[PDB]
Amino acid sequence: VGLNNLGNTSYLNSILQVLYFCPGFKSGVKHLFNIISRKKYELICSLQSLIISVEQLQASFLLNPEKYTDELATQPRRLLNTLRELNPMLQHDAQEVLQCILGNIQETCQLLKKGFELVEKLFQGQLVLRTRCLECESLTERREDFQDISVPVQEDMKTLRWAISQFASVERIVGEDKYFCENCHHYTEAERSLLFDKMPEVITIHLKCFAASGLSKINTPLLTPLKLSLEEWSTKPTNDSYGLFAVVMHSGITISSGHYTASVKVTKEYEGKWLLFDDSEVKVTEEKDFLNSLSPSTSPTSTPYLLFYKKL
Amino acid sequence: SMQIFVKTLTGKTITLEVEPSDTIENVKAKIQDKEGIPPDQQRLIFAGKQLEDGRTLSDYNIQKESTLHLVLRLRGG
Ligand SMILES: Cc1cnc(-c2ccccc2C(C)C)nc1NCc1ccc(-n2ccnn2)cc1
Ligand SMILES: [Zn+2]
């Protein structure tokens, strides 16, 4: 169809498909849109236009699938125009696009303040970074915000729990990377560990599916679980667990080009299924079937790149 | 002047000796010396914000034990 041009911005489409199905994101955008309307800002205005456009498409898809194909091709130019205005960025990185959109919304909220905490409540957490000098055994702490967790995918079949351990478990920095202890006034070996203090509603895992010797893409994925618990690396005991609801995958043999696809979970009959977005095509999938396709044992061509977990 | 940490592509932490007045491109040159990744292919994230070239470390309130996260660009379209 005429929607074939959708493929060019597949980095943006995957991020906007994930944000549309995030719990509370489109409610937060509407709340900001209402405030801006009576204030009389383009990012909020174009986002609300996109959400209404998708809402009309989604409603038609549910009720009359035959006329969904017609309406999807009735005015494709309208949909493509709002994506050109909404693009915050060639071929680009999906995680970088998400960082730009979320940063733009955050700046609008802060400027509007001077409901206004949409990004912070949804995507922003807090880390506690501890360093322990192996000579004097003194502890120094740093507090840093985070919006997403960057974990490795190979050591240099592995699970996501191994990847987070590489991120947050105690690491010993030695040799050329000796810590400089102010107490010892000397270079000493040290142990670094990361802990989660404040927890966002949505947990984003940025998989480093790329390596350096010269840069190459790692096609082998990790064993992604449906349930995620961060109690192993948390400052306090928490019974809160997280469930996977969105996956952004990258197809290609290199890091310099490829295609982005997004798989999201519906939260009727469709509730509990996974929607696979491929340019202009949408496929409803069972949770059992989608998870098998993610298995590294099947050698998927689409490499998982971003995982999204919502608090239960 | 101060020693910051960088988490590399494999999750391993390396250390950098930098100045508060150091530009971002200067830090990327220091990372290339230890990791071998060209500065144009590097993305540095501090406290959830990507560090843009032309700014300095003092602009981002980067202190001694601050941790930068090093990621690449996985381009797609
Ligand atoms: C073809 C297509 C591709 N992208 C998107 C889309 C979705 C969300 C946010 C942004 C976008 C685009 C515009 C960037 N939407 C599409 N089609 C509409 C649609 C929507 C929902 C469903 N659906 C089925 C069961 N629950 N919802 C079915 C069809
Ligand atoms: Zn010491």
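Each residue's number is its place along the chain shown, starting with 1.
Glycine is treated like the rest: Cβ placed from N, Cα and C.
Database features, via Swiss-Prot:
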ACT_SITE  A:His259  active site, proton acceptor
MUTAGEN   A:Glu137 to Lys (Swiss-Prot position 444)  Strongly reduces interaction with WDR48 and activation by WDR48
Which of the three DSSP states, helix, strand or coil, fits A:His259 (active site, proton acceptor)? strand
Cα-Cα distance linking A:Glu137 (mutagenesis position) and A:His259 (active site, proton acceptor), given in Å to the nearest integer: 48
Cβ neighbours of A:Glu137 (mutagenesis position) where a neighbour is any other Cβ within 10 Å: 10
Can you give me the CA-CA distance across the unmodelled stretch from A:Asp156 to A:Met157? There are 18 residues absent, and I want it in whole angstrom. 14
Other C-beta atoms within 10 angstroms of the C-beta of A:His259 (active site, proton acceptor) total 19
Here 22 residues go unmodelled from A:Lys40 to A:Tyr41, and the two Cα atoms are separated by a whole-number distance in Å of 11
Distance in Å between the CA atoms of A:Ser213 and A:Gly214, with 9 residues left unmodelled in between, is 6
